[PDB]
Amino acid sequence: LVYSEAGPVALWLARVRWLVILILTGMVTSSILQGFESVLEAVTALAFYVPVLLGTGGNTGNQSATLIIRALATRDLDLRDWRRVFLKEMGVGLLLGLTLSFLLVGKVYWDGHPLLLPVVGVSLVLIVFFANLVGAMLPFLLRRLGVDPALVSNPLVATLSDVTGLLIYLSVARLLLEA
Amino acid sequence: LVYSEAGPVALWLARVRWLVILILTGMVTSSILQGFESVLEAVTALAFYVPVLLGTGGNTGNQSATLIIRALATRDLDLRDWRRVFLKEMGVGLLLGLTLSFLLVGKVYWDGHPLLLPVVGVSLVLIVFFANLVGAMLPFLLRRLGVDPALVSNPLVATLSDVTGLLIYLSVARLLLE
Ligand SMILES: [Mg+2]
């Protein structure tokens, strides 16, 4: 409604539902991390890079979403184009992944964690790649469902990327460090 | 920049610079966590709640920002109305913080870390409270600086919430676990 004419309790009632849904979805991350407690306890430094990994996926996805939302609005793209966009973006995400990975591997090299060099390097590439597709396709899904991306797309991409990003990161870590 | 006529390489060049800046800025969080390696070592379960703590903050901040950006764009609010918003959002942020904290506390108890009930519980309240303020004020700071908030708020709020969110969580953890 109108912010100028809404009270604190009113704003709370208007915002709480969507935040409760998101956190209930976000709680899964804590379950995912606990399931990988063996690798986490063995190599403490794995925890150090969780925000950057997931945060970079969130940036990448939401950057992708903003582009697709704009194109659909201006009728530069139609709903039927989601497959063509999917095929092109998977090429864009790979390039973005390899680029950003190079920088983060350098950071890990600086911090002095040689075992995490391939772990963080591989994972970020996959994270940026998958976060990019999710960000690219989500506006197509919301337009089809009749939902407006404005207050929905950004946190959805971020929460989905956190969950997917953790699953990728921790699996790579397990495979390379515990196997 | 027309998307339908732009190739993969073209899209790549037009996107990297902003993503490169964001990850370089984001690297701060990595150093922050290393500075609190002591508590991370002491309690492993401390790391289990980092993404949900920072994620909830980012969502909270993006929400309040999106509301303010809309109010300023539709002339529902003036730039000079920042103080009124700030005072109102203190109440909204507290209520939101208390509500979400109650839920996350249940999850910590579900996960089986009663040790982490107070630290995670208090932290989310503080995180939501401050993330909501950052979100509500950033459009005001941006427009006053000659930059429309709708273009750059979302990456900014997420990064600020991650950095400040970590600092709150880990400092609370340090005080109560050490
Ligand atoms: Mg985030």
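Numbers in chain A come straight from Swiss-Prot, and the residues shown are 271-449, in order.
Looking at the header, which is where the method is noted, we find X-ray crystallography, 2.3 Å.
From the backbone N, Cα and C atoms, a Cβ is placed for every residue, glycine too.
Summarising the annotation, Swiss-Prot assigns Ca(2+) binding site to A:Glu275, A:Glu311 and lists experimental evidence as the type of evidence. For A:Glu311 (mutagenesis position), other Cβ atoms within 10 Å of its Cβ number 13.
DSSP assigns A:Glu275 (Ca(2+) binding site) to a helix. The feature Mn(2+) 1 binding site is assigned by Swiss-Prot to A:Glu275, A:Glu311.
The Cβ of A:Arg285 (mutagenesis position) lies under 8 Å from the Cβ of no residue that sits 6+ residues away along the same chain. In Swiss-Prot, the entry for mutagenesis A:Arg285 to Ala states: Abolishes Mg(2+)-transport activity. The structure shown retains the original residue.
Among the features that Swiss-Prot reports, Mn(2+) 2 binding site is placed at A:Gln304, A:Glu307, A:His383, with the record citing experimental evidence. Look at A:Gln304 (Mn(2+) 2 binding site): DSSP puts it in a helix. Long-range C-beta contacts of A:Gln304 (Mn(2+) 2 binding site), restricted to its own chain and to partners at least six residues apart, with a cutoff below 8 Å, are absent.
Secondary structure from DSSP puts A:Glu311 (mutagenesis position) in a helix. Here Swiss-Prot notes a mutagenesis experiment, A:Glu311 to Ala, with the remark: Does not affect Mg(2+) transport, but increases permeability for Mn(2+) and Ca(2+).
Among the mutagenesis experiments that Swiss-Prot reports, A:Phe318 to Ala is described with the note: Abolishes Mg(2+)-transport activity. Annotation for A:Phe318 (mutagenesis position): spatial neighbours A:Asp381, A:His383, criterion Cβ-Cβ under 8 Å with sequence separation of six or more.
Taking all protein chains in view, 27 other C-beta atoms sit within 10 angstroms of the C-beta of A:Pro321 (mutagenesis position). Under the DSSP three-state reduction, A:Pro321 (mutagenesis position) is assigned to helix. For the mutagenesis result A:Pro321 to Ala, the note given in Swiss-Prot is Abolishes Mg(2+)-transport activity.
The annotation Mg(2+) 7 binding site is assigned in Swiss-Prot to A:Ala428, A:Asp432. Cβ neighbours of A:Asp432 (Mg(2+) 7 binding site) (same chain, under 8 Å, six or more residues apart in sequence): A:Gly296, A:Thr299, A:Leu324, A:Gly327, A:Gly328.
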(message) Can you tell me which of these recorded positions sit near ligand 1, meaning the Cβ is under 6 Å from at least one of its atoms: A:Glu275, A:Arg285, A:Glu307, A:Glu311, A:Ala428?
(response) A:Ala428
(request) Report the same-chain neighbours of A:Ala428 (Mg(2+) 7 binding site): residues 6+ apart in sequence with Cβ closer than 8 Å to its Cβ, ordered by sequence. (result) A:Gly328, A:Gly331, A:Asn332
(request) Determine, to the nearest whole angstrom, how far the Cα atom of A:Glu275 (Ca(2+) binding site) is from the Cα atom of A:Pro321 (mutagenesis position). (result) 37
(request) Could you tally the C-beta atoms, other than its own, that fall within 10 angstroms of the C-beta of A:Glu275 (Ca(2+) binding site)? (result) 8
